[PDB]
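Peer 1: Can you read through this structure? Questions will come right after.
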Amino acid sequence: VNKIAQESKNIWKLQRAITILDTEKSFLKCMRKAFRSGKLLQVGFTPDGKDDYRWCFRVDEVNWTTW
Amino acid sequence: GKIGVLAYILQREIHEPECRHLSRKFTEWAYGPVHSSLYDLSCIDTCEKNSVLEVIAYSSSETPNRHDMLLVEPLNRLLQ
Amino acid sequence: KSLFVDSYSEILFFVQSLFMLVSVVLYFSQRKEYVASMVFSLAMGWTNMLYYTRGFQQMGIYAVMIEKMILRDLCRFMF
Amino acid sequence: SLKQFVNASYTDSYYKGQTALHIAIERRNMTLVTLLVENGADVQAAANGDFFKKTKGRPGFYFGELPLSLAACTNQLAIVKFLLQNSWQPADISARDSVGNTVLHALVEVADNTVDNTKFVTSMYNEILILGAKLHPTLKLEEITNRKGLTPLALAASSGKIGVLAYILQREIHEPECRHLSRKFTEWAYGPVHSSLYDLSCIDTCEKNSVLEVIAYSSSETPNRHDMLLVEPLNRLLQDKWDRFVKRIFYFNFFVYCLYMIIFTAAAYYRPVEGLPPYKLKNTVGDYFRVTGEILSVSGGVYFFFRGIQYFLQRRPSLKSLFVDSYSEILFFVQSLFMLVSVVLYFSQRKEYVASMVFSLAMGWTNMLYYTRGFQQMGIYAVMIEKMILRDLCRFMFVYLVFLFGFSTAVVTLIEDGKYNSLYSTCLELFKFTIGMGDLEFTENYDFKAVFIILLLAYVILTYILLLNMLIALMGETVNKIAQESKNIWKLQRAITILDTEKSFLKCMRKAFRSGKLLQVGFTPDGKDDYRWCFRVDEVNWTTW
Amino acid sequence: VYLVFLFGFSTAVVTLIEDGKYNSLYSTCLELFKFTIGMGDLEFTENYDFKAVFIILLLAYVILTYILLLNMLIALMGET
Ligand SMILES: CCCCCCCCCCCCC(=O)O[C@@H](COC(=O)CCC)COP(=O)(O)O[C@H]1[C@H](O)[C@@H](O)[C@@H](O)[C@@H](O)[C@@H]1O
Ligand SMILES: CCCCCCCCCCCCC(=O)O[C@@H](COC(=O)CCC)COP(=O)(O)O[C@H]1[C@H](O)[C@@H](O)[C@@H](O)[C@@H](O)[C@@H]1O
Ligand SMILES: CCCCCCCCCCCCCCCC(=O)O[C@H](COC(=O)CCCCCC)COP(=O)(O)OCCN
Ligand SMILES: CCCCCCCCCCCCCCCC(=O)O[C@H](COC(=O)CCCCCC)COP(=O)(O)OCCN
């Protein structure tokens, strides 16, 4: 028990991930709302003149260095 | 199970003209200490065949770092 | 090989169902031995409740620790 | 005209009030700030849109809504100085935002107890205090309260900003015309010895938000509530209060409760066995003692009942904090409830009062462990017992009770037309395995003996061999990780007892106010002399002669 | 701590017991002590009413001393 703390947490998170994937793969209702994170414009300038929307996921961060 | 390369790719940010589009992590806004990042999520959440989440989760148990790979930032936050 | 060293929960739920179906077959075969099958399913049915300790972090990690104790320490001890 | 142009600001409800000065400061552009101030920018424009509020469920950044507070909270000292002491439009250092937070309240709010953040927040706090002294010597910034009535110190204590609190309480400013801003002073120093003095204003006592009351009666969601009492003056001060005043009263309370529990035990032990209560009082010595004991027991029950209600009404826990914290109040209250229900059943002519009474009696004795606080080693031990119950016993009991019930149902299903043949009897019979009394052949009223023995061996291997030994292992892991946490929790418990005894005090005594009123500097900004009720701490240092 | 718990539950049990063989602090104290050494009877008497109350008390004692306190003692010795 002293040596499997982090290993146990990681295995639990993998078990929960498997549960999440199985739930979304079953879904029993043809629901599209399972597709999360929203479709945002990243650069708007690909190599050509087109704009790129890429379904990004937002993560807010705080840092008190590198102003 | 190449966790180093996976960690590199998923949060790749390329700061130069005509190579920004190769990034997978972007900064949308930053006010003061606060700043909001955007992770690409193409071929992570869903794709044709080999989603990163499906490939990790359904790995064959001989993969070296299969338990550790979900700690790579966007994947853990996305699963939560 | 991944069928046994991995996915214990799938095996356990499947084996519970196998005990149930063998119980049904014995029941309509006019054998009292269906009871022997049924109770095994019943016992397994309750221990499989631990599958749902995932979804709660503390109990989930606790259940993983139980699994690892079984597979390592209890096995060596029992030999 | 230019004043309307330069002071143009957003009107939408999200970025409301933001103007070019806010953007100039946010961008760390000194030139733009200077230019905007030159042209009549309003240095008091309040940015009060939803983006500039706490708003835990949305992104944002609270900084106190003012340009001075923005400059301070972004670690830009030069802009802070410029805004405070420019020629065209100096900023109002005492200004308050819509919440009532001044610049110092804002600096406390942006604290988050990381090392770099704590460093810059305390540095900016000190610089702002120095500047306020130089610009407004008669102004006492730290006494300004926000709309909740909290000063920056009380806000730091209630919010769990341990870094800022630790800075404030032992703040020492070595320069002329800013000495009075100190809260730690060095009185005399002979050799390596020197005797420092801590302020104790608004720590030991004040109108509303004493630091000790704020920390001790915190709402259990505060991040560092166990840790904040380790800040130097507070730990020494609580030890002083204990030793001088509270130890004797607490021992007296423990003695009285012990007498009450002895009397209750004696009265309950000699209860009469005739049917149909209440019982006629016999004209003999023993029965007079018995009924006196009954009255005293019920009196104590009513006592604890009303003290529990008083606790609830005074604190008003929000129905989740009511249960996850203050276990001792709940336990003593439940004891009193069992006593009162026993009284009702006694005078309702029901024998069930015995069932109530014994429960109270049992709880009463376990509640004696409440008094293990006030003794160091037993207090730590009781805290560890609490944490073992709350973590490891609870998780084990969930898993164990699932296994017990599952195998009990399997076994009782296999059994047919026997003595046991009931869920209760088989549950108890499998429970006996846990206490090392399992029969393993307790019945034969089945068919398929091999199934019965396989079930029992599986149950024993899963619960007795695996789960109990695993519980011992997990408790061993836990006790290794809660040493310091146990010390801090016990210190908080004793602090709670100290504050409760001082608030009760039963004699209108003023000696509870410790530390003595010393002339600290004798030179405030004006010619008056400052007496501060300081607390003396002697220290010895063999460096820095 | 153990002796506080032992005496408290002993007095509760002997109060609940009425006109029996045990019906005394000494006998009931010893009979609850037998739980500590793995010999607790757990139905050692019936000379009461409210068997639910009796068994609730004994299970509370068993949980608090046998399952909690002794195992906690082993953990503490490991720490020491
Ligand atoms: C008659 C009565 C018989 C009952 C006997 C059994 C009692 C316990 C029953 C508890 C039921 C819990 C459960 O359902 O199984 C537990 C483990 O149970 C055992 O250890 C049985 C040992 C034999 C976890 O199962 P899981 O599939 O999640 O395993 C993880 C994978 O997910 C993941 O991908 C990784 O590969 C990881 O390495 C895997 O571990
Ligand atoms: C039939 C028989 C039933 C008897 C059941 C009960 C047995 C225990 C008997 C032991 C008596 C000890 C006691 O009287 O209570 C103990 C807690 O016992 C339990 O945990 C019972 C769990 C359920 C201390 O309670 P305390 O008020 O100090 O709580 C702390 C706060 O004060 C502090 O501010 C902090 O917020 C901290 O987080 C809190 O923990
Ligand atoms: C870790 C602690 C474990 C506790 C184990 C139980 C012992 C604690 C009992 C203390 C409670 C009060 C004892 C009162 C003594 C008493 O008055 O009981 C006397 C017996 O005297 C003695 O054996 C002295 C016992 C010596 C005490 C050694 C610590 C006779 O009552 P009997 O029912 O036995 O005789 C009835 C015959 N018809
Ligand atoms: C740590 C877990 C250990 C488990 C210990 C065993 C108790 C678990 C029992 C749960 C199963 C459900 C019991 C159903 C109650 C019931 O209906 O049975 C009642 C008895 O009720 C009770 O004593 C309540 C017990 C108090 C509940 C304390 C948790 C009377 O049936 P008898 O066989 O005794 O009498 C028949 C004589 N002709």
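We number chain C the same way Swiss-Prot does; the residues here are 504-582, in that order.
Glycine residues also receive a Cβ, built from the backbone N, Cα and C atoms like all the rest.
Look at Swiss-Prot and you will find C:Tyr511, C:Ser512, C:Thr550, C:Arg557 tagged as resiniferatoxin binding site, backed by experimental evidence. One entry in Swiss-Prot concerns the mutagenesis experiment C:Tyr511 to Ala. Its note says: Loss of sensitivity to capsaicin. Listed in Swiss-Prot is the mutagenesis experiment C:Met547 to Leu, annotated as follows: Reduces binding to resiniferatoxin. One mutagenesis experiment named in Swiss-Prot is C:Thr550 to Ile, and its note says Reduces sensitivity to capsaicin 10-fold; no effect on sensitivity to resiniferatoxin. Reduces binding to resiniferatoxin.
Would you situate these features in the structure and describe their surroundings?
Peer 2: Around C:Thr550 (mutagenesis position), the same-chain residues at least 6 positions away in sequence with a Cβ under 8 Å from its Cβ are C:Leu515.
Around C:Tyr511 (mutagenesis position), the same-chain residues six or more apart in sequence whose CB sits under 8 Å from its CB are C:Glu570, listed in sequence order.
The secondary structure of C:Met547 (mutagenesis position), as reduced to three states from DSSP, is helical. In the structure as shown, the Cβ atom of C:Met547 (mutagenesis position) sits within 10 Å of 20 other Cβ atoms.
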Peer 1: Express the distance between the Cα positions of C:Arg557 (resiniferatoxin binding site) and C:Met547 (mutagenesis position) as a whole number of Å.
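Peer 2: Checking the Cα atoms of C:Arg557 (resiniferatoxin binding site) and C:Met547 (mutagenesis position) gives a distance of 18 Å.
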Peer 1: Using Cα coordinates, what distance in whole Å links C:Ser512 (resiniferatoxin binding site) and C:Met547 (mutagenesis position)?
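Peer 2: It is 11 Å, counting Cα to Cα.
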Peer 1: On the Cα atoms of C:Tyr511, C:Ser512, C:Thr550, C:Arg557, which are listed as binding resiniferatoxin, what is the maximum pairwise distance in Å?
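Peer 2: It comes out at 14 Å between the most distant Cα atoms.
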Peer 1: Taking DSSP three-state, what's C:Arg557 (resiniferatoxin binding site) in: helix, strand or coil?
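Peer 2: DSSP assigns C:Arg557 (resiniferatoxin binding site) to coil.
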Peer 1: Within the same chain, and leaving aside C:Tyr511, C:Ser512, C:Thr550, C:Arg557, name every residue whose CB is within 8 angstroms of the centroid of the CB atoms belonging to the recorded resiniferatoxin site, in sequence order.
Peer 2: C:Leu515, C:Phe516, C:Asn551, C:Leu553, C:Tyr554, C:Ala566, C:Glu570
Peer 1: Using Cβ atoms and a cut-off of under 8 Å, determine which of the recorded positions C:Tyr511, C:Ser512, C:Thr550, C:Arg557 neighbour chain D, and list them by sequence position, or give 'none'.
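Peer 2: Listed in sequence order, the recorded positions near chain D are C:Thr550.
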Peer 1: Under 8 Å, Cβ to Cβ, against chain A: pull out the ones among the recorded positions C:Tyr511, C:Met547, C:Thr550, C:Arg557 that qualify, in sequence order.
Peer 2: C:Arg557
Peer 1: Drop a 10 Å sphere on every Cβ of the binding-site residues C:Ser512, C:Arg557 and tell me which sphere holds the fewest other Cβ atoms.
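Peer 2: With the binding-site residues C:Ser512, C:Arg557, fewest surrounding Cβ atoms within 10 Å: C:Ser512.
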